There are 2 protein chains.
Amino acid sequence: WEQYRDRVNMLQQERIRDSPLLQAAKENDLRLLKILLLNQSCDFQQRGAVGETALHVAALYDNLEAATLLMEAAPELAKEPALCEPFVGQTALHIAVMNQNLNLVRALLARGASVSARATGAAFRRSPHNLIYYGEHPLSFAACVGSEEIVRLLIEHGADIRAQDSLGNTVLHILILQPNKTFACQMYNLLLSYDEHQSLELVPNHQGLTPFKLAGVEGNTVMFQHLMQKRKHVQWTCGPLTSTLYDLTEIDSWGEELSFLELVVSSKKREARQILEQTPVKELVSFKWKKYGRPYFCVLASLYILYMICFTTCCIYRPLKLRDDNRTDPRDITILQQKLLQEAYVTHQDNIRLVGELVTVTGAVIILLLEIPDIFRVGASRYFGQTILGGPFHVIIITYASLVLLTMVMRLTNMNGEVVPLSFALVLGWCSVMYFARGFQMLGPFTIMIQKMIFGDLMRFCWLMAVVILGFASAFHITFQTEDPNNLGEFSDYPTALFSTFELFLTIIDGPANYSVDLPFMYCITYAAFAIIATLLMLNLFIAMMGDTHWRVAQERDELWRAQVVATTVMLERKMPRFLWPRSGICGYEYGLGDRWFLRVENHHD
Amino acid sequence: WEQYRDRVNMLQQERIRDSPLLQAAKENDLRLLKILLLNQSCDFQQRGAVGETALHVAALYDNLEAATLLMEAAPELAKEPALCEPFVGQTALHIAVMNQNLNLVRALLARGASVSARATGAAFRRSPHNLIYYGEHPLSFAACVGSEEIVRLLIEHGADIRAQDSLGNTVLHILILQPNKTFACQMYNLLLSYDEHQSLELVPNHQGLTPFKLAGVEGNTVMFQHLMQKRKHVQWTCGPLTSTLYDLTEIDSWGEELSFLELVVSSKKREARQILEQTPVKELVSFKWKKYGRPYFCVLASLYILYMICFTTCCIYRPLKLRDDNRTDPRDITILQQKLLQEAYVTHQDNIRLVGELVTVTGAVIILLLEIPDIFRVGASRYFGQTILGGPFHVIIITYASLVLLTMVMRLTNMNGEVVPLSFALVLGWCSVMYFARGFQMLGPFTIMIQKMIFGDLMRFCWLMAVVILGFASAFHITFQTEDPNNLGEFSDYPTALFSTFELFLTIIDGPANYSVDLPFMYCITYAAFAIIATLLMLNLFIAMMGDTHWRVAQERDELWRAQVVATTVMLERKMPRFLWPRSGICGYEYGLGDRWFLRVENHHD
Ligand SMILES: CCCCCCCC(=O)OC[C@H](COP(=O)(O)O[C@@H]1[C@H](O)[C@H](O)[C@@H](OP(=O)(O)O)[C@H](OP(=O)(O)O)[C@H]1O)OC(=O)CCCCCCC
Ligand SMILES: CCCCCCCC(=O)OC[C@H](COP(=O)(O)O[C@@H]1[C@H](O)[C@H](O)[C@@H](OP(=O)(O)O)[C@H](OP(=O)(O)O)[C@H]1O)OC(=O)CCCCCCC
């Protein structure tokens, strides 16, 4: 983090500056660095603050000839790495490779500079603190700085390609993680050119990711297209139109528990959505969704709608009886109460409601059995945090099933107050039907807009709206504390004044007006101020920024709908039985092609 | 001002045109101006309307050879400036320098033309009347016209760099104040090149502003970057990423009472906000806000929210007793009144309200002690006029504390009518919580939008809305003056007709409708006209221009939020004790660097 790196950098510059050997290595004096090196008592193993030698200083400031004098004074400076924590394995070869001083790389490799050196300090890790991630080996350093000849020269002296770091990343992984993609595709070609073969391309990191899977996850569409140039075979071309066969082994991921498409659609990187726009992935999901995914999602949508209708019908016809106790209160409004369990089921219609309630609790147990192990199979925050996988819809469906089982416990144990979980369950259950809106293009991104207004716009403006409601509700309550509550009951106590001011903010109830009595004038002053600031200004401000939130989602409508039908497709292929979801693509074994599955794409060009 | 300048210009052209010597100097006649100059009785000291000589006329119309004949006729014309008020010190050298006639500059400097001449007329001051501001000395004139060789020639003949004018501005100040910056940066380089040294760069004007501070205040981002090229030192570069150390002495402004960042953020010039986008300022405020400013602002926000909760709770539980006098009026609605001070505190809950009220008045005194001297330390209009410093929020918090102290005066002196300052104090206090919305990016510019709709849109449309309310309220009142007020009480008297028409404009109450009686038909005609013009047309017009006001603020959202967290950071560093705010940046004294503080920035490039 920042102050530790700053302390390390000024200490390193101080130990360069005070030491005359390191200063002469820094500023490249040929008047100096010959009198000092002719002393046999002079310490050529003098280290800086981070344990770096004078050769590290000469490689850092691009002093080639000073590094040659430091090398001929003592040849062991190439073997020595730095020692302190942010640079705990860095050699002078790493600095010469990053600086791309190629004659210095030849001068170091003429000496005994190790090519298998691991620069495993904290300044070389993949972190948000570090501005780059190049790896720990000099070969990955030379691949990431983009110099071809240093890569070939490291190949000429050792430096095997298959080197895995602390993250398990091969040089192909780190080259995929670089921001410049077209500048690194040529390096990916030349690094694959020295492959002698478990292949180099198929070895994973510590996250289990293949370079194909890492190119899919990180949004590297250029590298994905480059990797699918070598996985495709043009069957024929004829005039404008050509038929080509894409290998579907790395994309479909049949035997894998965590598939490639599931890895891409549930990735934190946003640009992985443009991975879904690339061709064999696009026709693969189009075949999976049109052939199987849309009818299965439609019959699940209709079955859930019928289950909601059964739940709603057993909610309307719930057992209620006239209350035995008397009212004796003009404010009291309840004329009937809940029925006891011993008298709830005495008739035929109550038995019809019983089989409806049994269907309801069976469906809630089915929901819990379907959605509880998929919380545990992935990250618990990752399951609910995803806007594409239906995470908010997942937590709504989970708490709906929990409220239905709580209602069953309340019914079996004769607990009064069954209105509460039944009302929450009705609202959350019928709002759960919007999960199936993602199966259609016409109302798919509408729920994405609704989600981006719930947690996008409402969570920020709710604080300003809340403090306006608190101030005007407090003023409205204390200006009516001295008045008769029969003539104007909107602000009689503090919770009903809070609720009335919330409804007057949203303009869903009328302004309180009794023209048969004369109200306080401070009601008129504070309500004119409230109607100016809250109903007129802040409400339409919230409406306008909801509008441009809707505009921002509507610009990316097709990509977001494509991503959520991908998440729906991989969810349905993962959850449903294997006989209902046959393996996608051309089988290939009967055509002489060996145990590989393919997708044929015919496209029209010039 | 305009007519005086016009009268001066036509008088000057008249005195040129009537005088044959000045006419021959104007239109460059070599047939003339040899017969006239051979007369020994001819007055070569003949002056125009502004006291300008014939050499001023020859320098004004770029007549070089006419100026040579005027100089060899009488060499003292270079020593004479003009005399009347808009040009009370202007010489012919100033006109020759502005015209960039360099041979005329050599011809004047061959004679005894003073280079320390001050053209201190009203046409050379920094005013909105004058279209340019070049200064009073010819060296600043040559710097601001951008001619390099005239600057070098003036250096060859006197003309010291460190010349301060009536505004105290050095040539560096005036060169910063020029609108075209990149062509003036090389002139700044040349003017710093003849510095022999209190330095030239550190001398202030009469406002106390350094050229660094003036470049920050005026929004000169190009000159700010040029001034920070000489205040930075690259520690190292390595491949794509470099670490460089910025001097933080001129930016942090430790011992100064009016700091650099406070000068930039409270400046009237708008482009100074882009000064906040430049690099060491940006990481300095990012370090100050993330390390210290955001937690201190968050604990102050939570403490103010708890103080509002205590004030609101002692507002709800205020002492009220049943009224002794009888009602005897069907319109009368008050059933209880304020309690006397002798009986207000008799119970334990009244003592809890007493310690809450003591906390409330202590907080109001604390607010007044914190915000009254900062009105006086700056401009009184400047404190409240700033949208970034929280000036409207400052006057709301000031009047909230004033209303709380007025409420304490009413409580101690048993004054009836305590609803009024308590209701205003509740509204203004809970609206003061939006001051702390600027500490978060997600709801920071929302209050800027609210302010730009209060004083931007509402103050212009309130007049049109007001005259519509007056006309329709007057018509609604006089069409119901003849009717029974029991059947329709919305327009019974003129203030309630005004309030009803305001609420019907905002559509927060229903249209008045009694279907048990037959209303006047002019109520239906005027309400149809009102519903067309006011509820439908002008209200949605106000909503639409509120929407594009919101759009205009949302385009500059990050810059406005950055400016207001800068104002928050400099407010918190100025107000809070020094032990809670340590000095920002690297100390530097332990690294051998002499008594200067630095900020290290590491950045990634090609
Ligand atoms: C009762 C239901 C509970 C639901 C539980 C689940 C609630 C939940 O998980 O929502 C998280 C929500 C959005 O989730 P998510 O991480 O997927 O959204 C990302 C990010 O939040 C951006 O704001 C999005 O907009 P933009 O492109 O940058 O403009 C962008 O969407 P997209 O570009 O990829 O489409 C995404 O990068 O994040 C919040 O906004 C903070 C509010 C916290 C949520 C409030 C938690 C109470
Ligand atoms: C009760 C609370 C009292 C509050 C007391 C304090 C009230 C108060 O001081 O507001 C002043 C207000 C805005 O102040 P301020 O000078 O900072 O705003 C500038 C200017 O007014 C422009 O209109 C702004 O918009 P734009 O960019 O050109 O489009 C621009 O904002 P920004 O670009 O910098 O962001 C600024 O250059 O000026 C008025 O609009 C006239 C209404 C007079 C105010 C009405 C006075 C009653």
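All chain A residue numbers match Swiss-Prot; in order, they span 29-225, 230-638.
A Cβ is built for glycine as well, from the same backbone N, Cα and C atoms used for every other residue.
What Swiss-Prot says about this one:
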- A:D542: Ca(2+) binding site (BINDING)
- A:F425 to A: Decreased inhibition by the synthetic drug econazole (MUTAGEN)
- A:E535 to A: Minor effects on Ca(2+) permeation (MUTAGEN)
- A:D542 to E, N or M: Attenuates Ca(2+) permeation and Ca(2+)-dependent current decay (MUTAGEN)
- A:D542 to K: Abolishes channel activity (MUTAGEN)
- A:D542 to A: Abolishes Ca(2+) permeation and Ca(2+)-dependent current decay; no effect on monovalent cations permeation (MUTAGEN)
- A:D550 to A: Minor effects on Ca(2+) permeation (MUTAGEN)
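Cα separation, A:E535 (mutagenesis position) to A:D542 (mutagenesis position), rounded: 9 Å. A helical conformation is recorded for A:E535 (mutagenesis position) in the three-state DSSP classification. Chain B lies within reach of A:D542, A:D550, taking the mutagenesis positions A:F425, A:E535, A:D542, A:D550 and requiring a CB-CB distance under 8 A. Secondary structure at A:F425 (mutagenesis position), taken from DSSP and collapsed to helix, strand or coil, is helix. Taking the C-alpha positions, the distance from A:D542 (mutagenesis position) to A:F425 (mutagenesis position) comes to 34 Å. A distance of 50 Å separates the Cα atom of A:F425 (mutagenesis position) from that of A:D550 (mutagenesis position).
Secondary structure from DSSP puts A:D550 (mutagenesis position) in coil. For A:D542 (mutagenesis position), the number of other Cβ atoms no farther than 10 Å from its own Cβ, over all displayed protein chains, is 14.
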